[PDB]
Amino acid sequence: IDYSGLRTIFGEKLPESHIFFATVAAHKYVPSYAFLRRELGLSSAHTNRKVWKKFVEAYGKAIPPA
Amino acid sequence: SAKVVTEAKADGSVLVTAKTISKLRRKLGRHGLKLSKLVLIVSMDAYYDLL
């Protein structure tokens, strides 16, 4: 949810899945896949790369207009 | 020159994810294609981050 915040920790590009969830800093803003799926409105029924890919698209879609 | 520097970071921050551990296989080269002939040894705090 707090895309604006995660921009400070990881800049433009989001790291790979293995790294994003292994940084202690981003465990406050987004913790584990459950959160991702519950917030995207996705379900456990949607495979995780689909949830991640959707998260990555949101991250780009939202980048502050520059 | 096989010390692959990884995104895992000391002071928590990045934890040692399992992928980082297996991306180590490239540096072996053809040696590491096999998987049945390689042995891994992880530091204790990278077993607690593999979890």
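By Swiss-Prot numbering, chain B shows 307-357, in order.
Heads up, the Cβ atoms here are built off N, Cα and C, so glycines get one too.
What Swiss-Prot annotates here:
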MUTAGEN   B:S328 to P  Confers resistance to Pycsar-mediated defense, reduced fitness compared to wild-type phage
MUTAGEN   B:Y353 to C  Confers resistance to Pycsar-mediated defense, reduced fitness compared to wild-type phage
Between B:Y353 (mutagenesis position) and B:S328 (mutagenesis position), the C-alpha gap once rounded to whole angstrom: 13
Cβ neighbour count within 10 Å of B:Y353 (mutagenesis position): 11
Protein Cβ atoms within 10 Å of B:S328 (mutagenesis position), excluding its own: 13
Three-state secondary structure, B:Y353 (mutagenesis position) (per DSSP): coil
